[PDB]
Amino acid sequence: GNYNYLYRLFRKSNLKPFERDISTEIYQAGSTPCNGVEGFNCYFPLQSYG
Amino acid sequence: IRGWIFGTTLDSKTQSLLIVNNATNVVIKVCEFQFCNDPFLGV
Ligand SMILES: *[C@@H]1O[C@H](CO)[C@@H](O[C@@H]2O[C@H](CO)[C@@H](O)[C@H](O)[C@H]2NC(C)=O)[C@H](O)[C@H]1NC(C)=O
Ligand SMILES: *[C@@H]1O[C@H](CO)[C@@H](O)[C@H](O)[C@H]1NC(C)=O
């Protein structure tokens, strides 16, 4: 499995045309704020292709 | 006045356009620059 190609899975808003987002900030998907640390309702925004 | 910084956080976490005009050389970069707490250029 080639896991070098990634894609963004979570983002607070949709990209404008020809916009490039490479930030790896932990996505806050719940009410509890994330302090940059992965966990419950706190996602790493990039997922790896199979 | 010799330059401009454009971005969202200006703290090396995102890409920020940096334009500097030093004497006769216009320099444009879009690197993820690590800027000082109070950016300035000395003489
Ligand atoms: C461009 O960056 C700004 C922040 O620098 C984004 O504004 C944020 O938008 C979200 C909602 O999607 C808010 O919850 C944040 O509080 C906003 N940030 C600030 C500092 O107000 C803006 O959405 C970004 N543009 C795109 C297209 O993602
Ligand atoms: C202006 O800065 C650039 C790099 O930022 C450098 O390559 C260039 O030589 C500088 N120009 C002068 C006149 O010092």
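Sequence positions for chain A are given in Swiss-Prot numbering; the residues included correspond to 447-496, in order.
For this deposited structure, the header notes the method as electron microscopy, 3.5 Å.
Placement of Cβ uses the backbone N, Cα and C atoms for every residue, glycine included.
Listed in Swiss-Prot for this protein:
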MUTAGEN   A:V483 to A  Increased resistance to neutralizing antibodies
MUTAGEN   A:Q493 to N  Reduced host ACE2-binding affinity in vitro
VARIANT   A:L452 to R  In strain: Delta/B.1.617.2, Epsilon/B.1.427/B.1.429, Kappa/B.1.617.1, Lambda/C.37, 19B/501Y, Omicron/BA.4, Omicron/BA.5, Omicron/BQ.1.1; Contributes to cellular immunity evasion and increases infectivity
VARIANT   A:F456 to L  In strain: Omicron/EG.5.1
VARIANT   A:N460 to K  In strain: Omicron/BA.2.75, Omicron/BQ.1.1, Omicron/XBB.1.5, Omicron/EG.5.1
VARIANT   A:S477 to N  In strain: 20A.EU2, Iota/B.1.526, Omicron/BA.1, Omicron/BA.2, Omicron/BA.2.12.1, Omicron/BA.2.75, Omicron/BA.4, Omicron/BA.5, Omicron/BQ.1.1, Omicron/XBB.1.5, Omicron/EG.5.1
VARIANT   A:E484 to K  In strain: Beta/B.1.351, Eta/B.1.525, Theta/P.3, Iota/B.1.526, B.1.1.318, Gamma/P.1, Zeta/P.2 and Mu/B.1.621; May enhance affinity to human ACE2 receptor
VARIANT   A:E484 to A  In strain: Omicron/BA.1, Omicron/BA.2, Omicron/BA.2.12.1, Omicron/BA.2.75, Omicron/BA.4, Omicron/BA.5, Omicron/BQ.1.1, Omicron/XBB.1.5, Omicron/EG.5.1
VARIANT   A:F490 to S  In strain: Lambda/C.37, Omicron/BQ.1.1, Omicron/XBB.1.5, Omicron/EG.5.1
VARIANT   A:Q493 to R  In strain: Omicron/BA.1, Omicron/BA.2, Omicron/BA.2.12.1
Sparsest-packed among the recorded positions, when each Cβ's other Cβ atoms within 10 Å are tallied, from A:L452, A:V483: A:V483
Per-residue Cβ crowding (10 Å cut-off), top of recorded positions A:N460, A:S477, A:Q493: A:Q493
Surrounding CB atoms that lie within 10 Å of the CB of A:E484 (variant position), all protein chains: 10
Where A:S477 (variant position) sits in the secondary structure, as DSSP reduces it to three classes: coil
Nearest of the recorded positions (A:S477, A:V483, A:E484) to A:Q493 (mutagenesis position), judged by Cα-Cα distance: A:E484
Set of same-chain residues at least 6 away whose C-beta sits under 8 angstroms from A:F490 (variant position): A:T470, A:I472, A:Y473, A:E484
